[PDB]
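To start, the structure under review is shown below, and the notes come after it.
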Amino acid sequence: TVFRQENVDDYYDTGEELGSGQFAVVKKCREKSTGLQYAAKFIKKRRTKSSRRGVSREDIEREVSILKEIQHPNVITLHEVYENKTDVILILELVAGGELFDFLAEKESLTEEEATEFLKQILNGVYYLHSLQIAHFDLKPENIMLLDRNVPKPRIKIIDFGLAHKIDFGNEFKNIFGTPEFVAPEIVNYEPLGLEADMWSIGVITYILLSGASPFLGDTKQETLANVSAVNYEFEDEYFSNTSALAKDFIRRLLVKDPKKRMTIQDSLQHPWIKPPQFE
Ligand SMILES: Nc1ncnc2c1ncn2[C@@H]1O[C@H](COP(=O)(O)OP(=O)(O)NP(=O)(O)O)[C@@H](O)[C@H]1O
């Protein structure tokens, strides 16, 4: 699939840099013809077939294909895609309230209500994605953006579909690997992966939202991964002494090693609490 090859600079003006990754950089931008603002994600292309630098065409096209199919309040949308010799430039919906990661860093820890307000939106977005058999595979605070953080109940959108895959055969087997602190045991063990992996990540995010602490984080990546595979975590009283037993129950049913025994996204929405790379 080829994309628009005219110079993006002839149609957009860029500004502040929103995020910087290993093979991608995101900058705020404005479309000249409408005055509307977006987030331009510049993904570096591979210069040869056998290169570690850059992202393969296959991987870029997968992210674009998935983004083109989604339209939901809690997920980022794709506006246009350009490309040149060195990059594929995705013009994405702008989320200017910053990362949930930075929001949590400035506030330390939330109340269960504040935590559930964020979680419910994440669950709604994931429910949409999983309904389309799309596994995100990289869910974490850094990949959740707020529309406006200067409001008591910030609205959010899930971003970064660089590892997202269509799961049409129930599972994918291709060494997909996200951030150690949030990956499920099956990722750590290089086993077939499915929508269940995202549910584990949601459990980790929930633990963090409520305590301000990471459940499996070790001093090294290998330690973290070892902790994940052994489901080595506990609810420290210093952090959870005033957290409800139901909230812990919700987390406990997500941080389950056997993917088949883990709550599904539908289960999470009906749960009593809710119901109204790897080397370094
Ligand atoms: N739509 C958006 N609106 C605002 N900020 C965004 C948006 N998309 C991404 N960002 C920011 O840019 C950062 C990096 O974007 P991301 O999509 O995660 O790239 P990446 O997948 O890490 N790229 P790469 O390093 O090439 O694998 C994020 O963590 C956000 O802070």
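Just so you know, the numbers here start at 1 and follow the chain as drawn.
Method of determination (from the header): X-ray crystallography, 1.6 Å.
Cβ atoms here come from the backbone N, Cα and C positions, even for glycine.
Cβ neighbours within 10 Å of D138 (active site, proton acceptor), excluding its own Cβ and spanning all shown chains: 23. According to Swiss-Prot, the feature active site, proton acceptor maps to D138, an assignment based on sequence analysis.
Taken from Swiss-Prot, the feature ATP binding site covers 18-26, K41, 93-95, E99, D160. According to DSSP, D160 (ATP binding site) is assigned to coil rather than to any helix or strand. In sequence order, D138, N143 constitute the residues six or more apart from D160 (ATP binding site) in its chain with CB-CB distances below 8 Å.
The domain 'Protein kinase' feature in Swiss-Prot is assigned to 12-274; the stated evidence is sequence analysis.
Note on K41 (mutagenesis position): other Cβ atoms within 10 Å of its Cβ, all shown chains, come to 27. In Swiss-Prot, the entry for mutagenesis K41 to A (Swiss-Prot position 42) states: Loss of activity, apoptotic function and of autophosphorylation. The structure shown retains the original residue.
Over all protein chains present, the Cβ of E93 (ATP binding site) has 17 other Cβ atoms lying within 10 Å. In sequence order, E17, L18, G19, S20, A39, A40, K41, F42, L92 constitute the residues six or more apart from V26 (ATP binding site) in its chain with CB-CB distances below 8 Å.
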